[PDB]
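Worksheet for the structure shown next.
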Amino acid sequence: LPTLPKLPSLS
Amino acid sequence: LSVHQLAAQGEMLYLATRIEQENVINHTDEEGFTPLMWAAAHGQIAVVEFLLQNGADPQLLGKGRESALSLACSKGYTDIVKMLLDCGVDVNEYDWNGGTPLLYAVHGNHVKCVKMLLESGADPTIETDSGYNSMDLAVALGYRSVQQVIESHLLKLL
């Protein structure tokens, strides 16, 4: 299953 | 083997056969992925070319708004990125993971892809919901070559 990287997520 | 799988493996014969038998070129799988998206994800240049030449829609998005462009950008498949940019897809579209083609190129340290996106109108100052842009991300990850390309582009605009 083609997947994109989880990108940084800031609170 | 599903048309998606044939595409991902670069099985040109079986894939070309299947497009004859049935109209399935733009058939999506459960996650909304077109064969083209699978081909882009696996850097199958020949297949991407075949699909685009035979009616595959490059603007169709996955369920999470994933694009063939972002998938190819994330892996640094420069030759596929050019082809898809040449289709006239939107360069600045976001998905549900908050990513754009530029942000995935930056994240993967794909300098040539970043250059190509910026030249095609990708805007390095657009921010995620977190408040960071592509320059910010490049600085954060310590990708100095990527940083310089983006800073250089910005400088030429101002």
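Chain B uses Swiss-Prot numbers throughout; the residues present, in order, are 151-308.
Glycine is no exception: its Cβ is also placed from the backbone N, Cα and C atoms.
In Swiss-Prot, the entry for mutagenesis B:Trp188 to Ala states: Loss of interaction with CCDC8. Decreased affinity for HDAC4. The structure shown retains the original residue. In Swiss-Prot, the entry for mutagenesis B:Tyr254 to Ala states: Decreased affinity for HDAC4. The structure shown retains the original residue.
Cα separation, B:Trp188 (mutagenesis position) to B:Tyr254 (mutagenesis position), rounded: 17 Å. Secondary structure from DSSP puts B:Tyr254 (mutagenesis position) in a helix. B:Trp188 (mutagenesis position) falls within a helix when secondary structure is assigned with DSSP.
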